[PDB]
Amino acid sequence: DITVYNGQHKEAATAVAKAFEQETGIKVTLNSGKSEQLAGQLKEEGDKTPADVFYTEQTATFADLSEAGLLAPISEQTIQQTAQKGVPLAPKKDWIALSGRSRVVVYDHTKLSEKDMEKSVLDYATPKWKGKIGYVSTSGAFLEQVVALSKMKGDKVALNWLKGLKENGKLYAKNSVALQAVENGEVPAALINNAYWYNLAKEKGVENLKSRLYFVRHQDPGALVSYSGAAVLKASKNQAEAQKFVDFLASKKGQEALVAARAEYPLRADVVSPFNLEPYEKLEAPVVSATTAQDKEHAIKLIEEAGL
Ligand SMILES: [Fe+3]
């Protein structure tokens, strides 16, 4: 049996654990919390941690652990299971990317069509969109978007975008609220993540929704994908089962278990999501380095400078 420190949504961790326990008979115990806090705990616990595996919604959290010498190597054959073009790889082969979440633009298709959409996420923060573009400045993925803009385009461009959103956008407290505002005619479009819409569509039926999704693609900063993944702790003295679990997460059956539970993009190419997601390769995500705590502090400062 193994212990998994879990920073991912509980529904995802529960689903993969259940499918693992059914396939192998090995029991999984989840210790759930925020990834940053769990990573901190793995560092403090060191040689004495009870964690066999760390399962996170954000692979960026692995960098510090790898640097601290706390992660075990994984089989190269396992790593190759999800190594599609664009997928981040661990330089020391000591963690693996498993799934993705995408930025998107949700729009009311009864008011707008793809003719009204922009080729660049930068262009939504301009006067054409005055009073017509929703955004959620307190959202984690919104922060990741700012980080990506700074990296890809520089701070002046990132700051200008934020100022443009202050001037032209409508602020919503949460992604769900922004989605509902589009559905109810309050705003014709909003900057969001893919999962909300795909969940609502599966549950309600797309024919019963006024909103649709627009993907910018062509490696625009607005095509940003955030990656979830897993790692084995070097401290584990149950490497055999820990490695077996990570191998399983990258397997067809493990990926199928995840995508039935959560509207994330599988990184195996032979797995199809029942939420009707497009294949990962068609998103044309940009390549962006991992978000560090320093990147986050800098991005928060830009948000503050913009009056948000
Ligand atoms: Fe969210």
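Using Swiss-Prot numbers, chain A covers 24-331, in order.
Method of determination (from the header): X-ray crystallography, 1.7 Å.
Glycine too: its Cβ is placed from the backbone N, Cα and C atoms.
Secondary structure at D24 (variant position), as computed by DSSP, is coil. Among the natural variants in Swiss-Prot, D24 to A has the note: In strain: PAK12085 and SB33. The residue drawn here is the original one.
Within the same chain, residues at least 6 positions away in sequence whose Cβ sits under 8 Å from that of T37 (variant position) are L53, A284. Quoting Swiss-Prot on the natural variant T37 to A: In strain: TN106.
Quoted from Swiss-Prot, the note attached to the natural variant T37 to V states: In strain: PAK12085 and SB33.
As a natural variant entry, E59 to A appears in Swiss-Prot alongside the note: In strain: TN106. Taking a C-beta cut-off of under 8 angstroms and a sequence separation of 6 or more, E59 (variant position) has the following same-chain neighbours: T84, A316. In the three-state DSSP classification, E59 (variant position) falls within a helix.
In the three-state DSSP reading, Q103 (variant position) counts as helix. Under a cutoff of 8 A between CB atoms, and with a sequence separation of 6+ in the same chain, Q103 (variant position) has no neighbours. Among the natural variants that Swiss-Prot reports, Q103 to K is described with the note: In strain: TN106.
The Cβ of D24 (variant position) lies under 8 Å from the Cβ of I49, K50, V51, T52, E264, each on the same chain and at least six residues away in sequence.
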